[PDB]
Amino acid sequence: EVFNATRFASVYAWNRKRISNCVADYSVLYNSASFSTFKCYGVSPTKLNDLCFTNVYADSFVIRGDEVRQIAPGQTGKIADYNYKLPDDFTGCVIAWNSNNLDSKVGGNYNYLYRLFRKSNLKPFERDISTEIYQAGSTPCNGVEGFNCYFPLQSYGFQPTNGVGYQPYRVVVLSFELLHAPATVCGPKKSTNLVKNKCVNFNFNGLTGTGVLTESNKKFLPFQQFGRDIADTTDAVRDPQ
Amino acid sequence: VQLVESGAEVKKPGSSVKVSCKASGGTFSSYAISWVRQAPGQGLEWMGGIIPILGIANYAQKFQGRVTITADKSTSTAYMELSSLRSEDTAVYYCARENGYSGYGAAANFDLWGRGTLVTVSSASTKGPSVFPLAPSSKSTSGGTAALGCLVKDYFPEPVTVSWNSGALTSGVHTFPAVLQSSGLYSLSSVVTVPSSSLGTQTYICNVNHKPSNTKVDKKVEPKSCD
Amino acid sequence: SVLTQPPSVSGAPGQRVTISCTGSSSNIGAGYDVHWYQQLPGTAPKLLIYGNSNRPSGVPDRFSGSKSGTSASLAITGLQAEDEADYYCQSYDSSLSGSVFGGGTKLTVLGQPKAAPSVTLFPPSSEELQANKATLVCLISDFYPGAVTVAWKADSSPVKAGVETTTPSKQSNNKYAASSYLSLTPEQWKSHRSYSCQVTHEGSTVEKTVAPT
Amino acid sequence: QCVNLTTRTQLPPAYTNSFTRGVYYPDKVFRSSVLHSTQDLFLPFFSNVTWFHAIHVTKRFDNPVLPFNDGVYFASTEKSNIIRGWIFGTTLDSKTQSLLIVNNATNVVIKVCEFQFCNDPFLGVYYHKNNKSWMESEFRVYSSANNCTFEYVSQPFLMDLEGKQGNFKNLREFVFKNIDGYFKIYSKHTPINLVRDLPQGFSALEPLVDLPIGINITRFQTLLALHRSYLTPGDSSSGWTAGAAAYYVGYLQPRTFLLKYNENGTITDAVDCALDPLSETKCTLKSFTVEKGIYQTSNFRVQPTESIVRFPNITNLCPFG
Ligand SMILES: *[C@@H]1O[C@H](CO)[C@@H](O)[C@H](O)[C@H]1NC(C)=O
Ligand SMILES: *[C@@H]1O[C@H](CO)[C@@H](O)[C@H](O)[C@H]1NC(C)=O
Ligand SMILES: *[C@@H]1O[C@H](CO)[C@@H](O)[C@H](O)[C@H]1NC(C)=O
């Protein structure tokens, strides 16, 4: 629902999702063959499943086609400094794709907003929803559409008949955090196949032995996983399949 | 500032409702305005918030495309339009104001609220009311007091007040609330205690006024002759 | 929906009463600030505290708000005569794409002593019989508190149709009053011999019966 | 919320003896036709164990705050399902991560949080006049909860709310351990027909699910449920009833035990190693049958109780500037 939904949020108030007490695989997110740009700093895109972190912070918002190059640490513009600042030690993983067939319509889609004016900079990883009229001079105006006070929030120009650099691109960033808490979301192993009556090697969560798997005639109680013998040797492991 | 809303309003189950939200003074054309509802029985919901500067609609995913909220800059007001009403829309709406800030959280807060608009829709639409007299008997009058009044039936909609002698009676008056019946009808009562020495010299009448119906019935009350 | 709250809590006038609400890890535990409101039965709700760190103008200092991880906290000291309202917790939810409130808890529990009720029975008038309807009224007054059970009978079987109960209102002498109607037809009003209204209040059962003939 | 009780008379607890009780599976592996011994937390046989009563006919109701040690043994010859659940904690003031494992009439609720535990949390069962069935309505276990992270729901289990005064028909054992912050629960229903002086029968205990809470538990307290019939006025001050129940509280000691495994794979016998010299010889020889002869079990070392350390006449101080 964070990727495929009916609508998204703006950049001044974006959706914040936390992945806790769950597990996922980043292999399906790479072979989709549907993303336009894919940048993943801090770790390799193909070697981030073996090593895992504590928590995963994912934010979702919309951006134009010419602003996709602005999501990077080490530059100054108008959106990367007033809506979402990127720190120096930014090990995020940004994913972007083109889905102009859902967030665009005839007549002008101005559903989402953005911030253009701001007094000063902001600390990274901080949301700004202040709708106060930014003053450029030294005299107030009581919040009117006159002189020396302009509204910082402005509309968009999204249109499905545009080119390629001005289309609404669904951009998401997957950041990782290494805290004192143990790693919750990591990389799990799957079930490939089962072979028996041959000298093979298996790893049933408690040992890695090389041998054959013969059909036994004794049934174990439904609370054990392994089994020893007289000579104190684990030669009976229940298949969790 | 202070935001004033409309009073009670009753509509038909399947029609459009037209309410408004007025603002006294300023500070209305610079901040966002949302609508928060509240119904007895469950929590509080949030339909959506509309900005008056850019005029951009922003609703929630739980509400479908059936309500439209507009804004005006000439007189600084906001209107609410909702058609195809159901039996669940019996609630009250509030015209709130939002004031954003900066911080790690940056959550939407409601610092300024409105008054409230009671929007109740049900069956048993507005019809002609009928008041019935009530007089005590010989068995109900054992001491030096008597009990009598007027019973109002098939009246709609609320509210309906009852007066005695155009407000000339203040001591001993009691107004009973309404109640939902099986057909969506209300019923109230009003009894006053009087001594038996004034039942042959001064008569008691009930004056019931109805603003949505433009009716005013003046019926007489007389003691029974058989008992 | 996503935010759950206890239905009712108990406290003492002078001790510390702490209330909280639990949600998910995407609305309150993600990092969004919480906002507590007070819903008084008879006026519009106002703002009490925002962000759990600032104090608005017009709110006392006895309210203390804090966020312990994925849950918020609200602690008060001293119960005055203005806490007969409901407390809701409001936080911005990302899955709902908007703001969502909580369940709501009630502070006031009970403060009504007992008393002796008094019921009067009034038969329908002669002008009401021609309206093809019969409204048997049963007025109760001068009782405390306003929690009575209304029952009807026809001397051979209790009535399970057309019964209703109106909530009692406060009188001028700190009393309550209510009335119960019975929708019937004049065709069966003269066939039965009598009608009565059975009410019970803390074991006290008072009976009054009239006769149409 | 909870209420306070009044001062009344009670019955002092007695001390009974156990007969081959407190045996369970020390691991999650399968063993058969092998005599292997391990070092775990078990209950020594023929030991002094406490005994607490819960019958009405008087008014016996005792629920003290007993300290939770490394491994306990909670045996209950339950008949009408009087005991609902158990709680855990250190000080019970909404400061630590307390435990709440209750068995209601709908589903088992295992919620490890910071609930406000009162002085005596007890369940209440009210008897209705229209519906002739025992229903639980007085749910007085905790006041409120501020913040919590762990939440697990177990499998649904049916319970009987009707309390009688007859003899018991079932026997339930509960073992709670805490190693590496993990919580172990061993329970198994064994039918038996006896009121006291449990026989010398043998029955193993199989675990159900491990709870990785990662916290320390030092105190525990059991919960009792009462009934509100038409004989009592309905107040929980001096008139109440509890039916008939008897629970045993035992502390597991770190003693090695020799287990026996048959061809089916269940525990058959248990031999201690530090209780009886005969069982100690059977423990060291790794055999349940010992013939005639002399053997060596362990050694005998006398620990010194005093230490004489002194000096003749030397006496001086030392500077360090
Ligand atoms: C895994 O799933 C299969 C079929 O869904 C089931 O037969 C088997 O018992 C499961 N293994 C478990 C629950 O350990
Ligand atoms: C042991 O007996 C039980 C009960 O009859 C049976 O369920 C189980 O399969 C048996 N196990 C073995 C190892 O024979
Ligand atoms: C010093 O030595 C003498 C003789 O051995 C002994 O009697 C005396 O007690 C000693 N002094 C002290 C302080 O022990």
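By the numbers in Swiss-Prot, the shown part of chain A spans 340-580.
Header lists the method as electron microscopy, 4.8 Å.
Quick reminder: no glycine exception, Cβ is built from N, Cα and C everywhere.
One entry in Swiss-Prot concerns the mutagenesis experiment A:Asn343 to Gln. Its note says: Reduced viral infectivity. Classification of A:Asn343 (mutagenesis position) by DSSP places it in coil, neither helical nor stranded. Sequence-distant neighbours of A:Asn343 (mutagenesis position): no residue of the same chain at least 6 apart has a C-beta under 8 Å from its C-beta.
Around A:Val483 (mutagenesis position), a 10 Å sphere centred on its CB holds 13 further CB atoms from the protein chains shown. According to Swiss-Prot, the mutagenesis experiment A:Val483 to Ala carries this note: Increased resistance to neutralizing antibodies.
According to Swiss-Prot, the mutagenesis experiment A:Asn501 to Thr carries the annotation: Reduced host ACE2-binding affinity in vitro. Reduced to three states, the DSSP call for A:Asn501 (mutagenesis position) is coil.
In this chain, none of the residues that are 6 or more apart from A:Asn501 (mutagenesis position) has a CB less than 8 Å from its CB. Annotation of the mutagenesis experiment A:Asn501 to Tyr in Swiss-Prot: Increased binding affinity to human ACE2.
What Swiss-Prot notes for the natural variant A:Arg346 to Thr is this: In strain: Omicron/BQ.1.1, Omicron/XBB.1.5, Omicron/EG.5.1. The Cβ neighbour count for A:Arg346 (variant position), using a 10 Å radius over every protein chain in view, is 14.
Looking at Swiss-Prot, the entry for natural variant A:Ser371 to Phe says: In strain: Omicron/BA.2, Omicron/BA.2.12.1, Omicron/BA.2.75, Omicron/BA.4, Omicron/BA.5, Omicron/BQ.1.1, Omicron/XBB.1.5, Omicron/EG.5.1. A:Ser371 (variant position) falls within neither a helix nor a strand when secondary structure is assigned with DSSP, and so counts as coil.
Taken residue by residue with DSSP, A:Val445 (variant position) is part of neither helix nor strand, so it is coil. Annotation for A:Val445 (variant position): spatial neighbours A:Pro499, criterion Cβ-Cβ under 8 Å with sequence separation of six or more. Recorded in Swiss-Prot as a natural variant, A:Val445 to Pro carries the remark: In strain: Omicron/XBB.1.5, Omicron/EG.5.1.
Listed in Swiss-Prot as a natural variant, A:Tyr453 to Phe is described as follows: In strain: B.1.1.298. Under a cutoff of 8 A between CB atoms, and with a sequence separation of 6+ in the same chain, the neighbours of A:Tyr453 (variant position) are A:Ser349, A:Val350, A:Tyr351, A:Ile418, A:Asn422, A:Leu492, A:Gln493, A:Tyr495.
Among the natural variants in Swiss-Prot, A:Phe456 to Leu has the note: In strain: Omicron/EG.5.1. The residue drawn here is the original one. Here the Cβ of A:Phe456 (variant position) has 15 other Cβ atoms within 10 Å, regardless of which shown protein chain they belong to.
Shown in sequence order, the list is empty: the chain has no residue 6+ apart in sequence with a C-beta less than 8 angstroms from the C-beta of A:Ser477 (variant position). For the natural variant A:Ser477 to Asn, the note given in Swiss-Prot is In strain: 20A.EU2, Iota/B.1.526, Omicron/BA.1, Omicron/BA.2, Omicron/BA.2.12.1, Omicron/BA.2.75, Omicron/BA.4, Omicron/BA.5, Omicron/BQ.1.1, Omicron/XBB.1.5, Omicron/EG.5.1.
Shown in sequence order, A:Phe490 are the residues of the chain, 6+ apart in sequence, with a C-beta less than 8 angstroms from the C-beta of A:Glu484 (variant position). One entry in Swiss-Prot concerns the natural variant A:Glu484 to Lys. Its note says: In strain: Beta/B.1.351, Eta/B.1.525, Theta/P.3, Iota/B.1.526, B.1.1.318, Gamma/P.1, Zeta/P.2 and Mu/B.1.621; May enhance affinity to human ACE2 receptor.
Natural variation at this site is recorded by Swiss-Prot as A:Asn501 to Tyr, annotated: In strain: Alpha/B.1.1.7, Beta/B.1.351, Gamma/P.1, Theta/P.3, Mu/B.1.621, 19B/501Y, Omicron/BA.1, Omicron/BA.2, Omicron/BA.2.12.1, Omicron/BA.2.75, Omicron/BA.4, Omicron/BA.5, Omicron/BQ.1.1, Omicron/XBB.1.5, Omicron/EG.5.1; May enhance affinity to human ACE2 receptor.
A:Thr547 (variant position) falls within a strand when secondary structure is assigned with DSSP. Within its own chain, A:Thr547 (variant position) has A:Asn540, A:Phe541 as residues 6 or more apart in sequence whose C-beta sits under 8 angstroms from its own. A:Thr547 to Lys appears in Swiss-Prot as a known natural variant, with the remark: In strain: Omicron/BA.1.
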Packing count at A:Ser371 (variant position) (other Cβ atoms within 10 Å of its Cβ): 10
Euclidean distance between Cα atoms of A:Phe456 (variant position) and A:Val483 (mutagenesis position), Å: 16
Recorded positions (A:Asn343, A:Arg346, A:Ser371, A:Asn501) in Cβ proximity to chain C, threshold under 8 Å: A:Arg346
A:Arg346 (variant position) and A:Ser371 (variant position), distance between Cα atoms, whole Å: 21
Recorded positions near chain B, Cβ-Cβ under 8 Å, from A:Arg346, A:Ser371, A:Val445, A:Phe456, A:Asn501, A:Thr547: A:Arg346
